[PDB]
Amino acid sequence: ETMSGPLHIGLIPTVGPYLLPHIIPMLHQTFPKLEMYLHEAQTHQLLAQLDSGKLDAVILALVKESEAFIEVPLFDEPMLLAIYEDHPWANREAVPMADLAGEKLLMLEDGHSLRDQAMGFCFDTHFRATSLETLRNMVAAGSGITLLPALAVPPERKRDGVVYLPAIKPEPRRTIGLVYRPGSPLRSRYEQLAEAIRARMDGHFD
Amino acid sequence: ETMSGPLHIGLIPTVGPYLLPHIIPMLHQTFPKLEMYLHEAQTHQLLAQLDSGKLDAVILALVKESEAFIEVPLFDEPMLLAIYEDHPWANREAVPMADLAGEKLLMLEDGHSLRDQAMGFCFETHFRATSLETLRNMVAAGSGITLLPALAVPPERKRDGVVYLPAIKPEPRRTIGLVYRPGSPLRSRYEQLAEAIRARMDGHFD
């Protein structure tokens, strides 16, 4: 009922830390009687817990598995390219995917709906990052290039020895949605929540 | 030139993402023939891998267990208090540890040499954050207050609904050090490495 009481939400590692600072302060001053509880795990994990009843809702990149549940699209997040300053394309304005296919990049470990989402798998490499940050910094160390969700990219085009430039033709995207168990009595609750978020993140990538 | 070849370094979650952007670009343009490989795990995990040889060096907050190895102090990192704007102390200039003696203190889960750090004695609560970020944002949601390593604190005193103010009498500290296997033939290697870092981080909190 009324937006009051303990709410247990889980976000996947590649979303939580970059999305939260944008919507949390807003949600607090719009649902003051909402007792927040932020959890963090991989998609399989968060999905299992949602099913058990441990979690009230989960925010992640919609995938095949999140199909069994009620999915609520929050926003589409584009993915930019990340390269070290000493790279040829460092001065480009955008890079077409075609230019990548012929080269290899650093990826996150299996279990992160980013590897199993990089426009199929046209992109071996017996070293995986486990965090998006560890990944970002490998780029700084000039050990390779990678794709990163827009929200994890700083406002500056260049920073800490890394350059972030648009990926186009096609622009890689992933859909961030809110997911809750079908039937849940608190269906309206979750609903307004997804509403508030969807609102605040509208036309955020312009 | 000895600083050439693949180097595998592991940082604990509460250090890596906040320290790396400060020293990685610098190390790259100081040991260009150095092939970086950043790993991330907990203190027990990293320490075990260092012993196996899987890792060349580990950067973490020195603890009792990192005693068996060669420890190299890099810098002492103070810890600030983090509270939500709507908090009484929000306008204070500093808070003595004594005032904390009785309050809602959110902490990292077991397996993080921050909890176990527990300078003083408080009230010990049944919720643990798993990431420093998930922790930071619980503060934003106004679910409690917490201590955070200085490097994980933004320049602005206030930000995204959170206020960061000094902790004093005493100022909580932790020592970040580089650790490598005793005997290792590349002893000099690691040595220069810790040198470089210690240099760049000298007087970073003044």
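We number chain A the same way Swiss-Prot does; the residues here are 87-209, 216-298, in that order.
Heads up, header says this was done by X-ray crystallography, 2.7 Å.
Just so you know, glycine gets a Cβ as well, placed from its N, Cα and C.
DSSP assigns A:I110 (mutagenesis position) to a helical segment in the three-state reduction. One mutagenesis experiment named in Swiss-Prot is A:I110 to D, and its note says Resistant to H2O2, constitutively expresses oxyS, probably destabilizes the reduced homodimer.
In sequence order, A:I95, A:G96, A:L97, A:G102, A:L106 are the residues near A:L124 (mutagenesis position), counting only same-chain partners six or more apart with C-beta under 8 A. While the structure shown retains the original residue, Swiss-Prot records the mutagenesis experiment A:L124 to D with this note: Extremely sensitive to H2O2, almost no oxyS induction, probably destabilizes both reduced and oxidized homodimers.
Taken residue by residue with DSSP, A:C208 (mutagenesis position) is part of neither helix nor strand, so it is coil. Among the mutagenesis entries in Swiss-Prot is A:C208 to S or A, noted as: No activation following redox signaling.
Within 10 Å of the Cβ of A:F209 (mutagenesis position) there are 16 other Cβ atoms, across all protein chains. One mutagenesis experiment named in Swiss-Prot is A:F209 to A or R, and its note says Partial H2O2 sensitivity, reduces oxyS induction.
For the mutagenesis of A:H218 to D, Swiss-Prot gives this note: Increased sensitivity to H2O2, reduced oxyS induction, wild-type repression and DNA binding under reduced conditions, probably destabilizes the oxidized dimer. The structure shown keeps the original residue.
Annotation for A:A233 (mutagenesis position): spatial neighbours A:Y170, criterion Cβ-Cβ under 8 Å with sequence separation of six or more. One mutagenesis experiment named in Swiss-Prot is A:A233 to V, and its note says In oxyR2; constitutively overexpresses oxyR-regulated proteins.
Annotation note: A:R266 (mutagenesis position) sits in a strand segment as assigned by DSSP. In this view, A:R266 (mutagenesis position) is surrounded by 21 other Cβ atoms within 10 Å of its Cβ, with every protein chain counted. As a published mutagenesis entry, A:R266 to A appears in Swiss-Prot alongside the note: Partial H2O2 sensitivity, reduces oxyS induction.
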Whole-number Å value for how far A:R266 (mutagenesis position) lies from A:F209 (mutagenesis position) (Cα to Cα): 17
Gap-flanking C-alpha distance, A:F209-A:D216 [6 residues absent from model], angstrom: 9
Euclidean distance between Cα atoms of A:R266 (mutagenesis position) and A:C208 (mutagenesis position), Å: 17
A:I110 (mutagenesis position) and A:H218 (mutagenesis position), Cα-Cα, nearest whole angstrom: 37
Proximal to chain B - mutagenesis positions among A:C208, A:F209, A:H218, A:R266, CB under 8 Å: none
